[PDB]
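The structure appears right after this line, and notes come after that.
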Amino acid sequence: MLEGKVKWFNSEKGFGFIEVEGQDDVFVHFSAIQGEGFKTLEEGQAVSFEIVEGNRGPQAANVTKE
Ligand SMILES: [Mg+2]
């Protein structure tokens, strides 16, 4: 599991980016967010996650707030 923080997140639509030091930002969709409740993220939130890549390119998976 990779570590980063939320660069920004559009809570209305439910997407944004995780920034990772020395690496490309990673797109994150609300559907990747683990845990209970309304799936959202705040700018600056630490997260652990994986990067999953299919034909659409890499995005975050298994995102847990840290
Ligand atoms: Mg950067």
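This deposition comes from X-ray crystallography, 1.7 Å.
Cβ from N, Cα, C; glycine included.
Listed in Swiss-Prot:
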- 4-63: domain 'CSD' (DOMAIN)
- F17 to L: In strain: Globigii (VARIANT)
- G44 to S: In strain: Globigii (VARIANT)
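Same-chain residues at least 6 positions away in sequence with a Cβ under 8 Å from that of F17 (variant position) are, in sequence order, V6, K7, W8, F9, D25, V26, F27, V28.
Cβ neighbour count for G44 (variant position): 11 (other Cβ atoms within 10 Å of its Cβ, all protein chains included).
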